[PDB]
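Notes follow the structure.
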Amino acid sequence: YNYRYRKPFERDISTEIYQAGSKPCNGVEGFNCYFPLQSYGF
Amino acid sequence: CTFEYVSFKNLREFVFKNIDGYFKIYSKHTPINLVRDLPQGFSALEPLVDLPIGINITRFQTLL
Ligand SMILES: *[C@@H]1O[C@H](CO)[C@@H](O[C@@H]2O[C@H](CO)[C@@H](O)[C@H](O)[C@H]2NC(C)=O)[C@H](O)[C@H]1NC(C)=O
């Protein structure tokens, strides 16, 4: 659970949700509204 | 959160730019007579720091 992935030398630590479609997602996860980080299946 | 550092007659000049995530500062100081607006003449600024920060700047604000 500790090991995760989503200019040069960027570090975007923001957890703010993908508007993967045109939806005003407002932090609500659902179809076309997705949390940007995933843990590796190690 | 991944960084920390510690070190009208006066005119102070500065330049700030962010490149490859490094943040670069240059400066110069002089006494002046023409206090109204920037005195017509020449004097180059020289470097102070080259901070390895990696931050996404688009705004700034002065602190009084
Ligand atoms: C500044 O924030 C933006 C997102 O608001 C980050 O954008 C991505 O940057 C990487 C390279 O670092 C690109 O490959 C992606 O295509 C960008 N995403 C989008 C949607 O444009 C960026 O990483 C941040 N920059 C810094 C220096 O932290």
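Chain B uses Swiss-Prot numbers throughout; the residues present, in order, are 166-172, 186-242.
So this one's electron microscopy, 3.4 Å, going by the header.
Placed from the backbone N, Cα and C atoms, the Cβ positions cover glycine too.
For the natural variant B:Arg190 to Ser, Swiss-Prot gives this note: In strain: Gamma/P.1. The structure shown keeps the original residue. Neighbour list (B:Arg190 (variant position), Cβ cut-off 8 Å, at least 6 residues apart, same chain): B:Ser205, B:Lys206, B:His207.
DSSP assigns B:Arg190 (variant position) to a strand in the three-state reduction. Among the mutagenesis entries in Swiss-Prot is B:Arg190 to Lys, noted as: Partial loss of biliverdin affinity.
Swiss-Prot documents B:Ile210 to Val as a naturally occurring variant and attaches the note In strain: Omicron/BA.2.75. Neighbour count (other Cβ atoms within 10 Å of the Cβ, all protein chains): 13 for B:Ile210 (variant position).
If you take the C-beta of B:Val213 (variant position) and look for same-chain residues 6 or more apart in sequence within under 8 angstroms, you find B:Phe186, B:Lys187. Under the heading of natural variants, Swiss-Prot lists B:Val213 to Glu and annotates it as follows: In strain: Omicron/XBB.1.5, Omicron/EG.5.1.
Quoted from Swiss-Prot for the published natural variant B:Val213 to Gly: In strain: Omicron/BA.2, Omicron/BA.2.12.1, Omicron/BA.2.75, Omicron/BA.4, Omicron/BA.5, Omicron/BQ.1.1. For the recorded site, B:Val213 (variant position), the DSSP three-state label reads coil.
Other C-beta atoms found within 10 angstroms of the C-beta of B:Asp215 (variant position) number 6, with every protein chain shown included. Under its natural variant annotations, Swiss-Prot gives B:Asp215 to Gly the following note: In strain: Beta/B.1.351.
Counting Cβ atoms from all protein chains shown, B:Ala222 (variant position) has 7 others lying within 10 Å of its own Cβ. Looking at Swiss-Prot, the entry for natural variant B:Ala222 to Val says: In strain: 20A.EU1.
A C-beta separation below 8 Å, combined with a sequence spacing of at least six in one chain, links B:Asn234 (mutagenesis position) to none of the other residues. Quoted from Swiss-Prot for the published mutagenesis B:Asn234 to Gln: Increased resistance to neutralizing antibodies.
With a cut-off of under 6 Å between the Cβ and any atom of ligand 1, the recorded positions B:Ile210, B:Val213, B:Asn234 reduce to B:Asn234. Recorded residues B:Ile210 (variant position) and B:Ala222 (variant position) have their alpha carbons 16 Å apart, per Cα-Cα distance. Contact annotation for chain A: of the listed recorded positions (B:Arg190, B:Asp215, B:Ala222, B:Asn234), B:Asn234 place their CB atoms under 8 A from a CB atom of that chain.
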